[PDB]
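For reference, the structure discussed in these notes is given below.
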Amino acid sequence: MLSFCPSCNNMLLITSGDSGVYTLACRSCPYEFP
Amino acid sequence: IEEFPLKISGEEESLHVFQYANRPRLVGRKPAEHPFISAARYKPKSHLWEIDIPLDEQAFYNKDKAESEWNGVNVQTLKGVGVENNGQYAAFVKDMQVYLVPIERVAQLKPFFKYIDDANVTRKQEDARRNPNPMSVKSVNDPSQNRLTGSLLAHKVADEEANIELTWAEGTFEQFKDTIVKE
Amino acid sequence: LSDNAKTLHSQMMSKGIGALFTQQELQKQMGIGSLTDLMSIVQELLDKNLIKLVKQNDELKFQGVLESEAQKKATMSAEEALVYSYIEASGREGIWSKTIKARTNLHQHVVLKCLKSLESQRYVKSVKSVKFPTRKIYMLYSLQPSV
Amino acid sequence: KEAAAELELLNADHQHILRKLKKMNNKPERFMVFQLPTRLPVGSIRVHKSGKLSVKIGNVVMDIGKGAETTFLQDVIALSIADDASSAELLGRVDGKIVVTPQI
Amino acid sequence: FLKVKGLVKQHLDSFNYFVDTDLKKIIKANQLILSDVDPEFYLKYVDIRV
Ligand SMILES: [Zn+2]
């Protein structure tokens, strides 16, 4: 869904965040976004 | 009517061209910048290019996942294989002159994930440490048996060769005027 | 050159054959030469076929043998020495003529002619097994029939 | 028919490439790559009547066609290596890419 | 057309290309019969004719 992770263009992934927050962050790359 | 004479004064310098598949050329009609190379890395006889780049800090970084998983920070390498072809000279343009030099290879830069490749090396190391459970004499080449060659033999020779950490500079007026003074 | 090789195999003769040697002790044992010249005389001594390449598991290891049985196998041509090397590497349990044919690529005539010449030179004896009978197992004259 | 859509675009290619040839006269460490036809059986980029370019790179061998044609959303940078030593310098980025093709 | 180049083009011009050229590309891919016993013996096929 246009989920490009810049500097790798790989993917994004809704990850289980702190206090249950719905953060999105991919593997194989140190990246995060609200 | 008008005519712009070109001549070919370039030798002795096997200059390469890269292609960043990650960063765009222009951003909202505005031309972008190139990121600053920390150091370069070149493998002769296999023509690889492990260009290192830094990625920016905590604000868009998420170090708490980067530190605890692979313990490798602030370094994003990207592998480029040197591919050769004919034609395709490189031209810098003078006022009513245009001066050519041959391009030796064109390598294409893909994001080489180094740290999570190596995160399974200690994981493979710890496999046989939790499960430790356990003579080199010559033989003869037989003419009814074959040996590996071609594609997979070139990967056996491209992992073990000399590292070179390149002193990356940005000069190039020495390369310019040396070409200008030669006809 | 050759005088340091006379000091090198003295260290191989210094210890009784067990407790097999390796380089990280041998560099501390002998460090008068740098490793650019230590390796060159050992490869020359591999060409003087007195040092062998033993394997302790997964890593690098050496073993030096007696000279009195090194000239024994240097009497043979390289094919007879090729079958002799595997047949002492088993040693304690023996080898089967099919296994000694597989690891060398020598086909059925050139291995059967090889050991027949080797038996006249008193270098291989033939025993029959009991854990699997009707199979030809060969050994040296060490006489180690643990089966 | 649709071949008449081609020649008018090749006219619109020359008027876009004489612009980028002329804005880069200020030698501002600017590079461009273009391909020459090898296997020869030097010359001069030159303007004809009413917007037409050609090169004649042999003694006689004319190459009429040129075209400023490709699309790349990439970063492309030229570097010169020398003898695998302290020989790493980024020369410049690449603005455009044209091609040369002989007429038949 | 049919004088220089008849009606059994497809049969005659195929076998005639096999005999002339397409035999020499066979023995050049099965040359050098060898033995492992007595390794100084070699027989090679240089060329072939019908
Ligand atoms: Zn990513």
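Following Swiss-Prot, chain C shows residues 11-157, kept in their order.
According to its header, this structure was worked out by electron microscopy, 3.7 Å.
Cβ atoms are placed via backbone N, Cα and C, with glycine included.
C:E89 (mutagenesis position) carries a helical DSSP state (H, G or I). According to Swiss-Prot, the mutagenesis experiment C:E89 to A carries the annotation: Cold-sensitive. Abolishes interaction with BRF1/TDS4.
C:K135 (mutagenesis position) has a Cβ environment of 15 other Cβ atoms inside 10 Å. According to Swiss-Prot, the mutagenesis experiment C:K135 to A carries the following note: Cold-sensitive. Abolishes interaction with BRF1/TDS4.
You'll find the Cα of C:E89 (mutagenesis position) roughly 19 Å from the Cα of C:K135 (mutagenesis position). C:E89 (mutagenesis position) has a Cβ environment of 16 other Cβ atoms inside 10 Å.
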